[PDB]
Amino acid sequence: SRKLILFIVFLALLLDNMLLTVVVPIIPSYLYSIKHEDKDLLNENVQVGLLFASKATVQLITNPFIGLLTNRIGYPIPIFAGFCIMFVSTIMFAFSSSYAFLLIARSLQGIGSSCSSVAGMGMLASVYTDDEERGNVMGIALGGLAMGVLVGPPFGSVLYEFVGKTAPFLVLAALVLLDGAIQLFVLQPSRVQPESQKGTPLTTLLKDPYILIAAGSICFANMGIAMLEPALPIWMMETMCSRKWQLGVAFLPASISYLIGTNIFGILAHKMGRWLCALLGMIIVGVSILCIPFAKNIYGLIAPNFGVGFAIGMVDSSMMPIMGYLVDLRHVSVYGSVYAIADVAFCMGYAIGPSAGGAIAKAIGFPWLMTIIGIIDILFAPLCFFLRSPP
Ligand SMILES: COC(=O)[C@H]1[C@H]2C[C@@H]3c4[nH]c5cc(OC)ccc5c4CCN3C[C@H]2C[C@@H](OC(=O)c2cc(OC)c(OC)c(OC)c2)[C@@H]1OC
């Protein structure tokens, strides 16, 4: 039943990102409508920034605890717990309306995300035996992480606009319940205990300056989109008075470009130079983030989002193998390590992006927020030169 576990983990990760991102086009607009119907927007910026960063904050906080828990008790129980609490979070998103319950839903979704991510990928890694097959199947589930983040925004936005706020979350609860049911019913026979081969702890592993540089580059490149995601709908609603179904169609190009850039540069990086590809990715994401605020129409927004997605797809494809090579070279390696580092990096971005950027959006505004983050990416691009390994 190796394939079935792969399907379960793929669906878990896809639903996780879909729930993570469907919040982007409907909930900031929901709070805007519920409070206005501007100092109102000034307070709402920081409120929604904290609401969006709570998921990553709680996930980063609870990741080591859940890792210890799955080491002690096994993989399947954390996976099922993650499915159950993700379904709870989806339902509470669907029905609750006040900001406190939305915050609780976001925190519960973060805990469930940590559960599903770490327990699933670990169990998926342990079930398979062939190294090539392991790499291929992890490439499938990690690709699902991206397919979910792609399909989520437009679907959530359009259904919210047409039917209502309760329907997309109801559908998400339906899929999450189906995945939990299939895992519980047709994947009974045995429990998988994680491997006894433990790599370097994340403390010293992140203490490495080179791994720190790569993780910081990933963190900033994704913090770009992490600051885009909770403030771009508000910027559109206060600038172009766009319909509520376009708030997902505008984020569609970023994810499509991420897919395209990943597929292209996962083959082009080892020939164009991984460090050079990462540096160009940082530069391009900086330029695109600068170009985003100067758009008057969504037609003028499809291009900068395309550049943003293309750059991240390039940075990720140029750093994941770089992270693996650095870990294998300067430390002892277990297949989880790389992912773990990336996870922390991602968390950091989404723990500092919306929480702080929104405050900036309240103090200096949105265009300036984007100018600062783009300049940060541009000036961090030269730091990728310290990835000049001889091969
Ligand atoms: C919280 O996370 C995410 O939201 C996912 C995305 C992060 C970011 C993003 N967000 C958006 C949100 C939008 O609307 C709001 C619109 C566009 C985007 C884009 C384009 C840029 N990018 C796309 C998504 C990337 C996903 O992560 C991986 O794909 C991945 C792949 C791996 O191997 C192939 C890994 O192993 C090393 C790995 O380790 C952790 C992670 C990441 O999941 C962690």
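We're sticking with Swiss-Prot numbering for chain A, so the shown stretch reads 18-54, 121-474, in order.
Method on record in the header is electron microscopy, 3.5 Å.
Backbone N, Cα and C atoms are what each Cβ position is placed from, and that goes for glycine too.
Quick look at what Swiss-Prot annotates:
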type	residues	note
BINDING	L228, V232, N305, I308, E312, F334, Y341, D399, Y433	serotonin binding site
MUTAGEN	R189 to A	Abolishes binding to dihydrotetrabenazine. Abolishes serotonin uptake
MUTAGEN	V232 to L	Abolishes serotonin uptake. Abolishes binding to tetrabenazine. Reduces sensitivity to reserpine and tetrabenazine. Reduces binding to dihydrotetrabenazine
MUTAGEN	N305 to A	Reduces serotonin uptake
MUTAGEN	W318 to H	Reduces binding to dihydrotetrabenazine. Reduces serotonin uptake
MUTAGEN	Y341 to A	Reduces binding to dihydrotetrabenazine. Reduces binding to reserpine. Abolishes dopamine uptake. Abolishes serotonin uptake
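Features recorded in Swiss-Prot, as mapped to the structure shown.
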residue : record                 : CB count, 10 Å
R189    : mutagenesis position   : 25
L228    : serotonin binding site : 16
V232    : mutagenesis position   : 22
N305    : mutagenesis position   : 22
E312    : serotonin binding site : 23
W318    : mutagenesis position   : 20
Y341    : mutagenesis position   : 24
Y433    : serotonin binding site : 28
Contacting mutagenesis positions for ligand 1, chosen from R189, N305, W318 when the Cβ sits under 6 angstroms of any of its atoms: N305
Anchor-to-anchor distance, in angstrom and between Cα atoms, for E54 and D121 with 66 residues unmodelled between: 13
Cα-nearest neighbour of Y341 (mutagenesis position) within the listed binding-site residues, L228, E312, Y433: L228
Inter-residue Cα distance where the pair is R189 (mutagenesis position) and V232 (mutagenesis position), in Å: 16
